[PDB]
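A.B. asks: Here it is, the structure, as structure tokens.
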Amino acid sequence: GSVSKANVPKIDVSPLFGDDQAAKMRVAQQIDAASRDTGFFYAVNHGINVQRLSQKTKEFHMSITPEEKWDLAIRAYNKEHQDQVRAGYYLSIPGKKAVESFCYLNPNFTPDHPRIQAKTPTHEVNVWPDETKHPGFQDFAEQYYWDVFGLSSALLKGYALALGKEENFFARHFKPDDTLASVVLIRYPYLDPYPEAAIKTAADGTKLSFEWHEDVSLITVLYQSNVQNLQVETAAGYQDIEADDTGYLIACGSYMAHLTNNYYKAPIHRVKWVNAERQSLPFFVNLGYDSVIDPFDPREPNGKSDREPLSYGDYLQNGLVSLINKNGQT
Ligand SMILES: CC(C)[C@@H](NC(=O)[C@H](CS)NC(=O)CCC[C@H](N)C(=O)O)C(=O)O
Ligand SMILES: [Fe+3]
């Protein structure tokens, strides 16, 4: 009853920022190979200062007070905030729930933005702590949104080429003026004693902090500190994903699986319980509310797929609710 380790290749993605088309195809091949195996790879040579990301996130997590958390809380924790379904603070519950997080959306979502004016679901105006109590936090967080947006746009070029498409096949739908992408700054704390109520037990006996799921995204671009915790499901059981706090862990979400007829699966994964202070900082690569990509099937000579096109806004709204229903309010 031992646990094997997943093959998670490290892919130099730097050619995807350049104009060497053959080098980009060689990256795309590596993305294809990983996407057809266990679905995860580490993007290296990504150009983002992840040390600064981790340090600024830690300063925020470790200095925000319970008062500030109520003031930023999403609707699930504060009935006064009916407009915050996505963006805001996700409180821990001492003795019951260890995890806590802060989620923010496209900074271009302002009261002027037409989707906010129209009150379209999944669109919200970000909430932020007091600048003098958290100096430079909002500036860092907004800058990081566009830093990882740029990396994500390059990765989407790699995925498009990997599937035999022109490099903008996905990226053309990934735009700063309407992207529903989100950043979540998750704190997993060290706790002694650790609350038993915050630990789940999987069917195979493994103690978990978060149960199996597929990501609600096109792709997910994830930075985690150096504490091993993630597992990917394979036909022969769950395998450990090695940690690497210098790179980004990349995987497809269920929207990619939908449009490729599962040719690129959304890998099922879960979070092992580990009693260690650590960070989990995902960027969910979401398209626009009206974005639609025609499904295709790489396995078939003509690429035909009879799967219906799915509007991304419908997918996102339904998917986020379903993930809460199935795996709990985070
Ligand atoms: C690394 C992940 C597995 C992380 N969990 C997560 O990020 C989980 C599963 S992918 N994701 C979510 O709950 C979706 C949050 C969506 C966000 N509020 C939004 O409005 O866009 C963890 O560490 O728990
Ligand atoms: Fe996930």
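We're sticking with Swiss-Prot numbering for chain A, so the shown stretch reads 2-331, in order.
Quick check of the header: X-ray crystallography, 1.6 Å.
Cβ coordinates are placed from backbone N, Cα and C, and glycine is handled just like the others.
The isopenicillin N binding site feature in Swiss-Prot is assigned to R87, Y91, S183, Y189, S281; the stated evidence is experimental evidence. Under the heading Fe(2+) binding site, Swiss-Prot lists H214, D216, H270. Residues or ranges marked as 2-oxoglutarate binding site by Swiss-Prot on the basis of sequence analysis: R279. Record note (Swiss-Prot) on the mutagenesis of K98 to E: Strongly reduced the catalytic activity. Looking at Swiss-Prot, you'll find the mutagenesis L223 to I or V noted as follows: Strongly reduced the catalytic activity. For the mutagenesis experiment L231 to I or V, the note given by Swiss-Prot reads: Strongly reduced the catalytic activity. Listed in Swiss-Prot is the mutagenesis experiment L231 to T, annotated as follows: Abolishes the catalytic activity. The annotation that Swiss-Prot gives for the mutagenesis experiment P283 to L reads: Abolishes the catalytic activity.
Context for these features, please: burial, neighbours, distances.
C.D. replies: Around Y189 (isopenicillin N binding site), taking its Cβ as the centre, 26 other Cβ atoms fall within 10 Å, counting all chains.
Sequence-distant contacts of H214 (Fe(2+) binding site), defined as residues of its own chain at least six apart whose C-beta falls under 8 angstroms from its C-beta, comprise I269, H270, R271, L324, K327, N328.
In sequence order, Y189, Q225, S226, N227, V228, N230 are the residues of the chain that are 6 or more apart from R279 (2-oxoglutarate binding site) and have a CB within less than 8 Å of its CB.
Under 8 Å, Cβ to Cβ, and six or more positions away along its own chain, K98 (mutagenesis position) finds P196, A198, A199. The DSSP secondary structure for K98 (mutagenesis position) is strand.
All protein chains shown were included, and the count of other CB atoms within 10 Å of the CB of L223 (mutagenesis position) stands at 22. In the three-state DSSP scheme, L223 (mutagenesis position) falls into the strand class.
Residues within less than 8 Å, Cβ to Cβ, of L231 (mutagenesis position) and separated from it by at least 6 positions along the same chain comprise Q225, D241, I242, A244, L250, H270, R271, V272, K273.
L231 (mutagenesis position) carries a strand DSSP state (E or B).
Proximity of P283 (mutagenesis position) to non-local residues of its own chain (separation of 6 or more, Cβ distance below 8 Å) is seen for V184, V185, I187, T221, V222, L223, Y224, given in sequence order. A strand conformation is recorded for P283 (mutagenesis position) in the three-state DSSP classification.
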A.B. asks: What recorded positions in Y91, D216, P283 place CB under 6 Å from ligand 1?
C.D. replies: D216, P283
A.B. asks: If the criterion is a C-beta within less than 6 angstroms of any ligand 2 atom, which of the recorded positions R87, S183, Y189, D216, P283 pass it? List them in sequence order.
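C.D. replies: Within range of ligand 2: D216.
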A.B. asks: Could you work out which of the binding-site residues (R87, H270) has its C-beta surrounded by the smallest number of other C-beta atoms within 10 A?
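C.D. replies: Candidates: the binding-site residues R87, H270. Fewest Cβ atoms within 10 Å: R87.
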A.B. asks: Tell me the Cα distance separating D216 (Fe(2+) binding site) from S183 (isopenicillin N binding site), rounded to the nearest angstrom.
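C.D. replies: About 13 Å separate the Cα atoms of these two residues.
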